[PDB]
Structures are given as structure tokens and as C-alpha cells.
Protein chains: 2
Amino acid sequence: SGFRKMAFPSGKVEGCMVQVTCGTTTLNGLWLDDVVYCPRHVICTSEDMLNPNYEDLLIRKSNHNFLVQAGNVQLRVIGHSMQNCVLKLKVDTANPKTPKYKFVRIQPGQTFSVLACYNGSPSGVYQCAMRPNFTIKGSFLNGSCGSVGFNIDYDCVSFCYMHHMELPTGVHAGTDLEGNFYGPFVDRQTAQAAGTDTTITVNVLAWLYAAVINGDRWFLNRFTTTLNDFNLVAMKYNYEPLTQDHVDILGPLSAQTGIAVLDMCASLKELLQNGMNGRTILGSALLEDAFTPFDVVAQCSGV
Amino acid sequence: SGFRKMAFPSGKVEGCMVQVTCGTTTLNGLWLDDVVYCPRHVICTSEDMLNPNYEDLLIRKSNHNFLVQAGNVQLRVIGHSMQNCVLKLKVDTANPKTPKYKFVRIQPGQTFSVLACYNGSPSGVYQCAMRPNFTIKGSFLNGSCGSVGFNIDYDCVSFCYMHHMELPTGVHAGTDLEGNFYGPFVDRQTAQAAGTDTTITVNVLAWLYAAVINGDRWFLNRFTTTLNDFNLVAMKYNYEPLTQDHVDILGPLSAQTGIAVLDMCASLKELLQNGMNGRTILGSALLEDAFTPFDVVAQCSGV
Ligand SMILES: *[C@H](O)[C@H](C[C@@H]1CCNC1=O)NC(=O)[C@H](CC(C)C)NC(=O)OCc1ccccc1
Ligand SMILES: *[C@H](O)[C@H](C[C@@H]1CCNC1=O)NC(=O)[C@H](CC(C)C)NC(=O)OCc1ccccc1
């Protein structure tokens, strides 16, 4: 038993990270087959990052302006193109460690693992949730751009995130691997604001089931409620409304514990109105929404 | 002069539309080079559309189950793969009418042209705006899926939308050309709800400039306001808050008319609080948010 925020093993991705330098700007790239993907602002100097015209910037470069290193080995760039906010560099060597992979775009509320890298070298791995306002709460310093987010299904790596920027509030924003931003952001060094964030209700319920499976039962009661009565309370506290599809997704957890979803909603309703009164759930004094129902099933189905 | 909702000329796209049939299900496909892109629910029967398992459905098909027609010519399918919610069919013939093209994902508030098609045959063309809740207000009947949305920049067609479904409220939802949905929808025939829609403020201001350029000036006054004072009124009426970037985007229109952006906001503030009192602007009795500042510049800069 036990319940921990955990990331996928990063081995398959570590073999794909390279260092990309253009001028005095260095960041990370993702090397799959004979292509290196990286944020397009690698072609910027500092004066350029306030209002870059990327099309002008790119036409003034040639292949030999791009320094790509895979550890010690230097990769020869033989072509380059821009695809939305990512640069695609054709190199002369296919990465022999290329895993089975796909490019997917995730939805708010879903989780993924981030492999933080600096200078082409993996540094740490952690799980993030895509927030309803299309930001993530990461840990990123200068030089981290081009670090990627991913999930592992079967033997296949699904890449879903590439890191580009930090917003003034300390949260992080980036693109999918086709170069399209999550959220209404642009890759310019100007002050941008994210929308209001909300709490992911289906995730909170999944985490309350995890708590019950691990022996934290103090917040349960015999009450029940209806979807409508719950959703009217939820929207007062900035919680996402709950759909019938969410109830269905929680099925396996309701079956394993014998506690119906609408019963758990009544417990959540009480915690929202009364608070937790110095009590904790799974070691937290706050309601956690960072775990999907699938994350919970993966750690709790064996209990 | 004059101001009309207009679509891009559709010629370059008309040459790319084909008919795709699998079983008794027929819809449209987009034929670029030697690939035909179409919604993956073409592989569904009716019993399948309530809860399809697309991976199971696809493994039970072979290339010869797919009938692709380009007018009279039958195209031979020699491979197939699934990419998120789109099917990619490799055919034996490259489309000789393939334009210069790219796949882009648009943001809420942006506009694009829809070429509505049935049985691989273009039927009509109209402009749409992507709503803040990731739906579009289209006109689509059975058989329209696989119709595409696009913009024309220079000589290049930017495809941004492929049509998949109608929601219970009569609005429409679909994917980008990589198969990733706009909004939190799935390609299942179940009741799904879109989020609350809001009014796109920068677009309304652009349209008020269009009105002034065309001689509709009755709503102007000498007042001015600040961004903060405006945004506090705007959020009471379900308008998107206005950013400094929006003010900058309106620059060319403020210059052409000599009316500062914050001056126009004061006029908008008054129309929101007082209404229009049976008066019209550009032939409408409502405030229109379907035109971007770039749409307005394109029709009004010559005036
Ligand atoms: C790329 O490595 C870098 C990642 C930033 C650095 C601090 N934390 C991050 O996530 N990105 C940028 O510097 C980015 C480049 C623009 C052309 C998009 N700008 C950015 O994030 O500016 C805000 C900021 C910069 C430095 C420290 C804190 C915030
Ligand atoms: C594809 O041609 C079709 C387009 C619909 C038909 C009515 N207007 C449209 O935009 N799509 C579907 O039938 C779609 C298929 C699922 C597997 C995603 N389901 C759908 O839109 O169901 C709602 C609906 C169906 C028929 C009429 C009105 C609404």
C-alpha cells in the first residue's frame, strides 16, 4: 500500500535528449530518427526575445549556425524548418535509441511526466498535471527549454509537452510536439497572464478513493446527494462541474471500495463547507487534484 | 466601402476533397500528396458510435475495406494508420493539385473559412470564429464530416479544422489536422456539453472601428476610460478582459480613424450599460464579435 506522486521511468526518453546551440543560446532538443525538435527561440539573441520576427530570424541562419551535440558526438545539421513554435533540424544520423513513439496533445486534468534537462543532460523527473488554464506547476531554471513531457503506454512513449517559458506568477507554459501552444500564450518575452485556475473535481474524488483504500476513512458519512445539488455547491468554491462521464470513469474505484460516487460527493461537499479542522488525508492538509482516476487505479488496484 | 462577412476563395481546397466510404458510412476526406485524411469514425457502424473502441475497430479492417473516390477516379488504398482522431489513408496516387500547405492549430477568437462538403463534393463556403469554449457556430448536416476549415496566407493554405460532430445545443466541434480535438470533447455519440461562452472583446472593438470607417459614428462620445475601469465593467457582461496586447493589435485602426483605443472602450462601456435603443451598427442590432482586427484591416484599410 501507500500513495505517492510518481513519474514514469525516464530511460527511453533520456536517450533522445541532445544539446542545441545557436550563437550564445543553448537549450535542449529531442532527437527522434533523423530529426531534432527544439523551441524556435533558440535562434534569438536577447534583443530579439522582446518582439521576435521568427521568419526573418530564421532566413538569416544556415545549417552550420546550429551546433547539436549528443553527449560528445557532434551531429551534422543538413536541413532546418520551422513548424509553428518548434524548429525541426534534419541531422545526418538517425538516433539508434529511438523508441516507439507518438505525438499527442493532452487535455486539462490529465497528468504526464517531465524530464527536466540542462545542456542536453537529464537532471530530474517529476509528474505534472495540465491545469484548466493550460499552465503547469513545474520546476524550471534557465537552460531548461526543450525539456519534454511524456506518458508511457505499453512500450510506446507518447510525447505531449515541450517547455518554452515561465509566466510572471511562477507557473510554466509550453507547446505540444507539433509546436502549438497549450493556452493563449506566445513565445515572446512579454508579460502574459494565465486565466483563472479551477480545481479538477474528478481528480479530487479519485484521490479521496485512494485515501479510503489506504485506510483514511474519517471524512465519510452516510449522506448522499445528486449531481445537480453537488454541482451547485462545487461552483461556489471554484470546482469544475461533475459530469455523468466523470461518474462512469470513477466506476472501478466505487466498485473496489463499495462507496458510490454520489456518496463520496456528499463527503466532498462537507469538506468544502466545513474544511478539514486540522485533520489530514494521505498526509495532506489540502484537497489534492493532481491525480487522475487512472493514476489512482495504478497504485491502488493491488490493495 | 462596405463591410461583409467573407470567406477565402475555396478553389485550392476544392481540388483536395474526396469521398471516403467504409461499409455503409460515407464522409469526406482531404487528399494531400499521397495521403487522405478523414475522421476516424468512418470505421463505425451505428451500434459502434455510442462507445467505440477505435483500436479494436481498426484492426478488424484491411485496406480494401476503404473506398476512396476523387470524383469518378477510384483511389487505391495501400496503407492506413490512426493518428489521434483522424485516419491517415495512404493511396497509390499523389494528388497533382496539392497546394502549398501547413497544419496549424488556431486559438479562440481567430477566424477561418469552412468549405462544407457532402459526398466529396463542395457545397458552400462561409467564415467561422473559434469560440472561447472551443465550438464553432456552423451549418452542417449528415454527411458533412471531414469538411475542413482553412486560411490563406500568401499562396499557402493553412488547414486548421476538420469537422466531426454537433453538440446538443446546435453548435459544432472538431479537430485540428493532427486529430486533436478543440475543446474537451471526444468522438462518441454521447451527450456532451460545451463550457460557457464569452464575448470576444477585442473583436467587438475591431468591428466598432469598421463601423466608424464606414460612417456609423452615433455611438461615439468624448469620454475616455482606463483598462482596469473597462475590464471591471466588461466582466459583469461576460466579456473577455482586455489586455495591453489587444490595445497594440488595434493600433492600425486607431491610427486610421484618429480614435484612441481607450476612447472606443468608453463608447463600448456605454453600449453595454445602456444598450443600443433600437439603433443599428453596420446593419446589426447586436454587438458582433466574429471579426478579428485583421479581418477588419483587410476590408477597411483601403477606405
Ligand atoms: C528556456 O530555457 C527558458 C525557460 C525559463 C527560464 C526560467 N524558467 C523557465 O521556464 N525560457 C525563456 O527564457 C523564455 C523565452 C521567450 C523567447 C519565450 N522567456 C521567459 O520565460 O521569460 C520569463 C522569465 C524569464 C527568466 C526568468 C523568469 C521568467
Ligand atoms: C459527420 O458527418 C456527422 C456530422 C453531424 C451530423 C449532424 N451535424 C453534424 O455536424 N457526425 C456525427 O454524426 C457524430 C459521429 C460521432 C461518432 C462523433 N455524432 C454527432 O454529431 O451526434 C450528434 C448529432 C447527430 C445527428 C444529428 C444531430 C446531432
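Chain A residue numbers are taken from Swiss-Prot; in order, the displayed residues are 3264-3566.
Structure determined by X-ray crystallography, 1.8 Å.
The backbone N, Cα and C atoms fix where each Cβ goes, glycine too.
Sequence annotations record features per position, and here Swiss-Prot assigns active site, for 3CL-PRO activity to A:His3304 (among others) based on experimental evidence. A helical conformation is recorded for A:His3304 (active site, for 3CL-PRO activity) in the three-state DSSP classification. On its own chain, A:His3304 (active site, for 3CL-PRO activity) has A:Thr3288, A:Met3312, A:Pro3315, A:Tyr3317, A:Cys3408, A:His3427, A:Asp3450 as residues at least 6 apart in sequence with a Cβ closer than 8 Å to its own Cβ.
The active site, for 3CL-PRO activity annotation in Swiss-Prot covers A:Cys3408 (among others).
Under the heading of natural variants, Swiss-Prot lists A:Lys3353 to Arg and annotates it as follows: In strain: Beta/B.1.351. Following the DSSP three-state reduction, the secondary structure of A:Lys3353 (variant position) is strand. For A:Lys3353 (variant position), other Cβ atoms within 10 Å of its Cβ number 15.
The Cβ of A:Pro3395 (variant position) lies under 8 Å from the Cβ of A:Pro3371, A:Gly3372, A:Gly3458, A:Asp3460, A:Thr3461, A:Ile3463, A:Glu3503, each of these being in the same chain and 6 or more residues away along the sequence. A:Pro3395 (variant position) falls outside any helix or strand according to DSSP and counts as coil. Quoted from Swiss-Prot, the note on natural variant A:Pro3395 to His is: In strain: Omicron/BA.1, Omicron/BA.2, Omicron/BA.2.12.1, Omicron/BA.2.75, Omicron/BA.4, Omicron/BA.5, Omicron/BQ.1.1, Omicron/XBB.1.5, Omicron/EG.5.1.
For the natural variant A:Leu3468 to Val, the note given in Swiss-Prot is In strain: Zeta/P.2. Long-range neighbours of A:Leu3468 (variant position) (same chain, six or more residues apart, CB within less than 8 Å of its CB): A:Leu3505, A:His3509, A:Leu3513, A:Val3524, A:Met3527, A:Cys3528, A:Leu3531.
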Recorded positions whose CB lies under 6 angstroms from ligand 1, from A:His3304, A:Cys3408, A:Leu3468: A:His3304, A:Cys3408
Count of other CB atoms lying within 10 Å of the CB belonging to A:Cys3408 (active site, for 3CL-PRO activity): 25
Mapped DSSP class for A:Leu3468 (variant position), helix or strand or coil: helix
